[PDB]
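Novice: One structure, pasted below without further comment.
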Amino acid sequence: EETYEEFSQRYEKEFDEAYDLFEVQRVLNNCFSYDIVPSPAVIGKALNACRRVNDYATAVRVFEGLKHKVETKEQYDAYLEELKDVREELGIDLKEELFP
Amino acid sequence: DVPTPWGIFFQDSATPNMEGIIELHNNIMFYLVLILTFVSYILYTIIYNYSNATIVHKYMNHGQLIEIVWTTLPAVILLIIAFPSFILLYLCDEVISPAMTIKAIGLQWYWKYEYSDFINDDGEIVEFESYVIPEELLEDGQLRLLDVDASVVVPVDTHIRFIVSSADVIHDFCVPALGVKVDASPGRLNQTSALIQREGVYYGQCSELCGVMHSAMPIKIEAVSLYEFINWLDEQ
Amino acid sequence: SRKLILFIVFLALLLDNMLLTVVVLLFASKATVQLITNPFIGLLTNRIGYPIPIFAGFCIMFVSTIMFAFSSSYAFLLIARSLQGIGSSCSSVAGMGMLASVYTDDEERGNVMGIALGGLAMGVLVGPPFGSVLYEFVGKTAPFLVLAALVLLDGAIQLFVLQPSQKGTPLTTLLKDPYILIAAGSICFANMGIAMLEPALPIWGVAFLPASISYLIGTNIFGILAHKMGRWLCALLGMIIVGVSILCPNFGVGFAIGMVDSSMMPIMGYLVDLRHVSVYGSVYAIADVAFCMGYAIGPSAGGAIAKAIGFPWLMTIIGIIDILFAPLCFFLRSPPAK
Amino acid sequence: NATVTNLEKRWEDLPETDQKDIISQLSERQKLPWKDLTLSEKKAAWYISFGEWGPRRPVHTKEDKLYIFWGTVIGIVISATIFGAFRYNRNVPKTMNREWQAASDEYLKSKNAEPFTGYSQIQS
Amino acid sequence: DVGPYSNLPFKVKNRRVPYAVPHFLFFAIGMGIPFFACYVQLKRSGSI
Amino acid sequence: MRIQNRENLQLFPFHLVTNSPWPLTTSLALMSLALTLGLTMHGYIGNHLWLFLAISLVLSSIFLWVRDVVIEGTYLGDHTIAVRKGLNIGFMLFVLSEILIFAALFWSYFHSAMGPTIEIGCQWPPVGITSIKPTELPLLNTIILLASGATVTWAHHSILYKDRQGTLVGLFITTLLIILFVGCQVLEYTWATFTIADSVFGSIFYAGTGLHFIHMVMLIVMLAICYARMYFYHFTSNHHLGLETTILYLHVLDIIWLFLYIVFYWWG
Amino acid sequence: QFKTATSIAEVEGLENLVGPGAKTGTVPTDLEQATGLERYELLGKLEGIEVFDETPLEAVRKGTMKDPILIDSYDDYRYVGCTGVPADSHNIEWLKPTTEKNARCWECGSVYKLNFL
Amino acid sequence: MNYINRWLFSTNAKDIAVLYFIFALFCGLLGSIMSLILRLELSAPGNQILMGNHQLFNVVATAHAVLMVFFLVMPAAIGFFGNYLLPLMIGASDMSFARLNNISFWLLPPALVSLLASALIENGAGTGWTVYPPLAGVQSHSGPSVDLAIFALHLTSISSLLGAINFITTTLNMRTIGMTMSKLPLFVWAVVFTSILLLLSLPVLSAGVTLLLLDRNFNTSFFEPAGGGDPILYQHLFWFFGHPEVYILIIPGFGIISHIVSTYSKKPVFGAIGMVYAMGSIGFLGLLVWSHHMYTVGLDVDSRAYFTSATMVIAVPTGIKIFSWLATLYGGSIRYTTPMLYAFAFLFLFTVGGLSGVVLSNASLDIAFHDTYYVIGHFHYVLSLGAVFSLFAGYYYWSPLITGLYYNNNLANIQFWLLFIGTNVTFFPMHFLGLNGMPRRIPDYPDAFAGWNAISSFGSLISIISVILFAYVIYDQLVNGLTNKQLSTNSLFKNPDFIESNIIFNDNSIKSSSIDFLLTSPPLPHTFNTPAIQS
Amino acid sequence: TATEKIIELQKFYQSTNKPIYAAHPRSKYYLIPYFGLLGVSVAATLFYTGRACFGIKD
Amino acid sequence: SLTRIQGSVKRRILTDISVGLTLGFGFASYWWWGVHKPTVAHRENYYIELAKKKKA
Ligand code: HEA
Ligand code: CUA
Ligand SMILES: [Cu+2]
Ligand SMILES: [Zn+2]
């Protein structure tokens, strides 16, 4: 029943008040559990939340979740072309550039 | 008729009632096949798409339109199945003019047959008893556990009304090709009817359990022409 | 055949009381509606016959409940109750007439009337919250609706697809005969007592539950018992038991109600056959009017009396009248020559 | 560098007291602004949290499906052998012979039996 | 004495006779009882 | 839960029953009874002194259960408000199954009543079997049961208003007035002109009016226990769960009798 | 067996709950014949104190690691069932708070701490 | 003496479930071997193993029916899984009436002795599972054999009645702080519904069997037509118990599957209220239909229509349950452990077996399928593949929580595949043999029916190998069971989510929707001292 | 003492150290005959059910 | 645009119900026009050649 523009505000508000790594992982886990793929603003707040709690693996796995949530590949490449300044400023590296 | 070695489906029919049974069964299997294919496809899709999945949809738990739809369609299927069943149940029976009567008393481990007509003034009603031919005394070509020393003989294209009763325990009168299956209770008279369209030999077996030699009580019904029936009756 | 005719009466008689409990007051409205339209059915039954109205009533009820689902307005709910009561009245009258027609012999009629009236009690328990706001109740009631549809389809196949005068003694003239008045009024008093008892009792539903089973048992047994025992004697005991219970527990009231109903319903056709025209359809209208009028008018008066003169005094007056109704019922033993 | 380089081939053999030291040495190295972390540290940090060790192992490996398959085949062979052993030692009545099941066909052919799909009693 | 071997009616470890004997005899008796009845009834009626 | 010394007492209102050997003994007695009864009817025993021993042992087993169930409630003091409600639910659920066995016999009676076999002449109670007149002793039994139901309500209202003499007289009269029911129905089995094996009528008449007999002997034993336990100061003015259970049983038996008297004695 | 109690402030066990005796010729009262966990309840209900609480869990606020919801337990552990802040939103999740670690409720995030009495 | 006061004079509810399990294994092994004896005689035409005795073939069938309907499924499903799980799910330390539970256990071994002694004292009791009156008289069965078999159905009835009454009275007034009767799990609802059916269905059976005993031993003439009786009455008094019975064996199974589909598919059950209402309707409409077992006895033409209409309506609630299970497995993640395999195999085999039911409910068609192996093939798919599969799933699901010891995954998978293949080979040709006209309860058959009978005696020898492997699996569980938890990740109750790191998972491992998986590794004897709290 | 031994048997059943069915000094008379006769009854139903499997009658 | 995805499981459900019913109807329209009707036609052709022999 909830709309896109209420989902995408409730989750920014939730990401802006988490205090531990447990909380960030919990909020991310049920953000990717709806019918709606999160907008780039929500992911932008999620990366900052992961930065405050000082975790690197989560910032790389948030991008690995988009590859599965998205329907096709053009959409996945469209996400990576709006979240490009944020990545190159924070320092996040995708998994396919690490090959771990 | 006679059972076939590697059987898969019904026996050949010789009465309208058995054709009705076959048609109703073939009608129901349509919808049953539909339901089975639907369920199997859903399981196949679930296995192929959603095994070891990264995303879990843990908020799709209510449904409102789909619960009407998996409750109304089975109802309409049941109604469609129920219509022809009621028509067949009420329609096919001995509506007009039964033509001949044969009493079949089922004793312990053999059958007894009486022809209620064909009587004289002194009570010489034609009657006999049907036993089973053992393995040791079989001739060349006779079927085992289905062949009897005396066989019922009836005309073709004549209504036959069988009255079933028993004297010892609860037996069952069965002839699968003719579509006849009735019980023989110790203190009541049951009845069934049959019409035969082609000449031949029809074999049958008992149904309800009655003791040691429950597997050795064959029934054998021959359908001959009118002339042969007269010749047979003028000898017994 | 004959058994099928009974199943239909069971369903029809169950439906009306199932709707009574459901509400969604509105029931008060439904009952008056029934009184108003019941008399007319005597003309219809005699000419067209029962089977055409019988199945039409069910589809009218279905469209009425569809109207319930469509519109939530109070006026629409009242109109739906009115149409629902119209269909219920037509179905009940036609079913009683047809079941009377099929079973000519008196004893068979007494046997079948109990099983028919059993649905009247069954409707009370089956559908009190029938089709509630939550979809789960609709889902739970779906299987029974399917069974009703299949049995009605069997009836349709039997009656239609396959091969299966004037009334005298008007209603007021019929009342002029004292036996008719006594027999009709005994049921009305018996129902009126319990109907007034029910609302005030909780202040002074769970208790009424055993009465549902008690009514079923009594109606089943006394239909067979009455012919051998004597129909008037069962009513004479039952009315006095109802008066004793009401004046001063639910199971006993229900069992005595079963006594009175099974004793009084079949006996009416006997008087009509003996001293009047050989017509079954018209007579049941008086009884049905008594049933509906007892519950429609009087529960409000009983509630108003309660807490004004007190629940014990209202129950005392109702029990007094019910106990005094017993001497009148003795006259129902034999009717005069005519 | 040796402590962190190539954790994928050594991580599960260490005790439970040499793992908390690595985890608590990478927890005060991530507080620094990233782009100051070596590549090996990034790979090790990814492996420790989201990798194929411990509670992320698969239920079935490639060497377990073969075991299950070759177990079921062996289970079928034993039953086949026992059934054959019980099958050679039988009571064969006189009717189970072809020369007898050819005469029954003649009898069932004189009286027209199964004009539809078929009559035949030959199974030897 | 709560533990992983404290709710069972039988002893499984630190035992003189190894557990395999008690485990196997149970199944052997359970699957061999139905043949004894057949033997008793066959020998009571002549046939072998 | 913030009372001062609360850990010294239990933290939930239920009963943790101690270890008892009575289930095993009752089971063994029932096994012995079943085997002895199954053999004695076809030879294999001869003497009839083993079946009686088995029945005696079973009854002793129930009595020795009830001793502990009484000591756990009158002396140790473990019957809170929850345990009492549980016991009431259990007794009602047993009485329901006790009633449902009678519906089976009533159905077996109406199935033979309507549709009589050709072997018997098409008539209930047939020729040669004279029924029992219902204007005789079966009238006394109904009056006695109604009076018995009326006298035990005087005992339960004589214990809430705190009168001792007035609770004992009612129980005495009720016991001595059910003994008359048993006697009047045991001297009506000796004045009969039809046996168990003369028809289907005499095989159902003595199978629904013989089980009621056993359930009345049970009532006599129960009321004897209630009198003996009230004489010795076991019952309080607000805690007596034997009286309620023995009152709910008498009313059920009376209602069953009023159906065994309308369906078996009158209709025929 | 020992001194008899008069209110639930001098009841230290099952030894203080025997009671005086009735008099010969009267129907005894529950205040003169009650021993175990019956007379405890009887004494509690004559003052207003309920010995056996039946009040469900708190559903007013969530719990942070600085201000956790406190659960009283006479043991080292207690089972707690969480259903949400407005009290029926979150589905049921069961937890075991103890004296060495806190529960955290993987869905909503409320934290429960154990208070030993 | 500590042994005797703890495993003979017992009161704890979780120490009686273990004894029920040990009894069920024994009484299931016996019946399975009797079935093998049955299938080694119907292999090729002639007299093969039982030399010429057609008695001793009916005794085997009757004993196989009784030992495996009354002594395996009920003790395993209402005794082992009810007594152990219902109190822990509802937060009760023990049940309301402990001594009654103890007697409910102990009445059974006295009952198996009678059944085993009715097969050795004389020719035996070859009357079938349904003991029909005119055959089980004193003219065909003259001996202490039928009587000793009726006394084994009396004791079991007492046990079941006491257990059901205990369950109903415990689930009402013995719940935790905040559990209302709409927040209960589904297994508790299943136990409650089966208990209500047990209360309303058993006294009729007791009346019928006792009347038959009186007719046998005291010449009462209830079922003798020379005094005014009818045998058909007995049939009624049997089948009023007969049809509720067949649901008591499947309803406790249903609940088990629900739990499994909510664990390994990490999603809540789709429409819980819908499923509770569906079970209620399935139970209630199971008492109004009992005469489709007698369509050939000569019923009216207006009573067949009601019974053919009231039998098909049951398909609606069961369809609701099946569709809800597919819906709950749809969106979520699936990991194929050994219980989930049985859960998957249940959903297809039960459907295939129950779709045969809608063909046999028509009174017109039952003239061609009554007393024929179509019925046998019908009810083995719903019993041997619907109830036993649920039992195996429950064992593989709850054994580590009770015992503290884990099992080998590979041998479990091997056993599952063997049982699947054997059971599917053994019961499908019965449909063809039924269509071609093979009667039931016959030791010997004509020559035509040989071929399929040679295929159905091949799967039985696979099912028995599966049973022996199950025995070895239990053995490998008990010995070296503590070192089996590191072989496979099947020991884990729930895998980590996508973002949930391993370090965080190791600190918070159990995320559950019931108390069951939070209790200690073997649950403590007194589990709840201070009560549990629910919102 | 007087008829109210209730306040004296309530101090004996508590702190007894024996099972409640063998605590009072009267349980001997109930418990010796019962267990004595149960043994004979059980040892006579096993002598005749193994004596009946061999076909011996009386 | 390409950065706004809202509903993709509902379409999957609709496509997985629109293929499990067409497939079932295909598998059931073979049972009634390839296994049933020709058998009835064969039977009726048999019975109308048996009557011609008797007529002649
Ligand atoms: C324990 C297993 C079990 C169960 C659950 C049931 C329940 C049912 N049984 Fe029962 N039955 C037996 C085992 C069982 N039965 C046995 C052993 C006997 C005889 C024993 C004896 O004779 O000695 C018997 C008796 C019996 C008979 C008597 C046959 C005869 O002898 O002539 C018949 C049919 O006539 C029948 C059919 C059914 C049906 C339709 C159901 C239904 O409850 C099942 C319905 C299942 C479904 C409908 C499948 C799910 C549906 C969908 C997935 C979608 C919905 C589909 C539509 C709406 C069409 N059963
Ligand atoms: Cu005898 Cu069948
Ligand atoms: Cu059934
Ligand atoms: Zn929560």
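Residues displayed in chain C correspond, in order, to Swiss-Prot positions 18-41, 133-272, 279-318, 331-374, 387-476.
Including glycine, each Cβ sits where the backbone N, Cα and C put it.
Pulled the feature table from Swiss-Prot, pasting it below:
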BINDING   C:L228, C:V232, C:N305, C:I308, C:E312, C:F334, C:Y341, C:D399, C:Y433  serotonin binding site
MUTAGEN   C:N34 to D  Abolishes binding to dihydrotetrabenazine. Reduces serotonin uptake
MUTAGEN   C:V41 to A  Abolishes binding to dihydrotetrabenazine. Reduces dopamine uptake
MUTAGEN   C:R189 to K  Abolishes binding to dihydrotetrabenazine. Abolishes binding to tetrabenazine. Abolishes serotonin uptake
MUTAGEN   C:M204 to A  Reduces dopamine uptake
MUTAGEN   C:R217 to A  Abolishes dopamine uptake. Abolishes serotonin uptake; when associated with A-214
MUTAGEN   C:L225 to A  Reduces binding to reserpine
MUTAGEN   C:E312 to Q  Abolishes dopamine uptake. Abolishes serotonin uptake. Reduces binding to dihydrotetrabenazine. Abolishes serotonin uptake
MUTAGEN   C:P313 to A  Abolishes dopamine uptake
MUTAGEN   C:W318 to A  Abolishes binding to dihydrotetrabenazine. Abolishes dopamine uptake. Abolishes serotonin uptake
MUTAGEN   C:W318 to F  Reduces binding to dihydrotetrabenazine. Reduces serotonin uptake
MUTAGEN   C:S338 to F  Abolishes serotonin uptake. Abolishes binding to reserpine
MUTAGEN   C:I339 to A or N  Abolishes serotonin uptake
MUTAGEN   C:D426 to N  Abolishes dopamine uptake. Abolishes serotonin uptake
MUTAGEN   C:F429 to A  Abolishes binding to reserpine. Reduces serotonin uptake
Novice: What's the end-to-end span in Å, taking the Cα of C:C374 and the Cα of C:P387, for the 12-residue unmodelled region?
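Specialist: Taking the Cα of each end residue, the distance is 10 Å.
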Novice: What does DSSP assign C:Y341 (serotonin binding site), in three states?
Specialist: helix
Novice: Check the Cα-Cα distances from C:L228 (serotonin binding site) to the mutagenesis positions C:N34, C:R189, C:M204, C:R217 and tell me which is shortest.
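Specialist: That would be C:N34, nearest by Cα distance.
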Novice: Of C:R217, C:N305, C:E312, C:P313, C:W318, C:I339, which recorded positions are close to C:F429 (mutagenesis position), meaning a Cα within 10 Å of its Cα?
Specialist: C:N305
Novice: Using DSSP, would you call C:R189 (mutagenesis position) helix, strand or coil?
Specialist: helix
Novice: So which one is it: of the mutagenesis positions C:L225, C:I339, which has the fewest other Cβ atoms within 10 Å?
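Specialist: Result for the mutagenesis positions C:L225, C:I339: minimum number of other Cβ atoms within 10 Å at C:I339.
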Novice: Taking the Cβ of C:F429 (mutagenesis position) as centre, how many other Cβ atoms lie within 10 Å?
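Specialist: There are 23 of them.
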Novice: List the Cα distance (Å, whole number) between C:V41 (mutagenesis position) and C:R189 (mutagenesis position).
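Specialist: C:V41 (mutagenesis position) to C:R189 (mutagenesis position), Cα-Cα distance: 9 Å.
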Novice: Just how far apart, in Å, sit the Cα atoms of C:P272 and C:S279 across 6 unmodelled residues?
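Specialist: Between the Cα atoms flanking the 6-residue gap there are 23 Å.
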Novice: Over a break of 12 residues, report the distance between the Cα atoms of C:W318 and C:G331 in whole Å.
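Specialist: Cα-Cα distance across the unmodelled segment: 13 Å.
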Novice: Which entry in the list of mutagenesis positions, C:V41, C:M204, has its Cβ near the fewest other Cβ atoms, using 10 Å as the limit?
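Specialist: Sparsest of the mutagenesis positions C:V41, C:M204 by Cβ contacts within 10 Å: C:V41.
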Novice: Which whole number of Å separates the Cα atoms at either end of the 91-residue gap, C:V41 and C:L133?
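Specialist: End-to-end across the missing region, Cα to Cα: 9 Å.
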Novice: Using a 10 Å radius around its CB, how many other CB atoms surround C:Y433 (serotonin binding site)?
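Specialist: The Cβ of C:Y433 (serotonin binding site) has 22 Cβ neighbours within 10 Å.
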Novice: Going by Cα-Cα distance, which of the mutagenesis positions (C:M204, C:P313, C:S338) sits nearest to C:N34 (mutagenesis position)?
Specialist: C:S338
Novice: Looking only at C-alpha atoms, tell me how far C:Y341 (serotonin binding site) is from C:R217 (mutagenesis position), rounded to the nearest Å.
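Specialist: Checking the Cα atoms of C:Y341 (serotonin binding site) and C:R217 (mutagenesis position) gives a distance of 19 Å.
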Novice: Compare the C-alpha of C:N305 (serotonin binding site) with the C-alpha of each of the mutagenesis positions C:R217, C:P313, C:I339, and give the closest one.
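Specialist: Comparing Cα positions, the closest of these mutagenesis positions turns out to be C:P313.
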Novice: Just checking, which of C:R189, C:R217 (mutagenesis positions) has the fewest C-beta atoms within 10 Å of its C-beta?
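Specialist: Among the mutagenesis positions C:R189, C:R217, the lowest count of other Cβ atoms within 10 Å belongs to C:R217.
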Novice: Quick one: of the recorded positions C:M204, C:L225, C:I339, C:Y433, which has its CA closest to the CA of C:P313 (mutagenesis position)?
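Specialist: Going through C:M204, C:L225, C:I339, C:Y433 one by one, the closest to C:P313 (mutagenesis position) is C:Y433.
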Novice: Going by a 10 angstroms cut-off between Cβ atoms, which of the recorded positions C:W318, C:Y341 has the sparsest surroundings?
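Specialist: Among the recorded positions C:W318, C:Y341, the sparsest Cβ neighbourhood within 10 Å belongs to C:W318.
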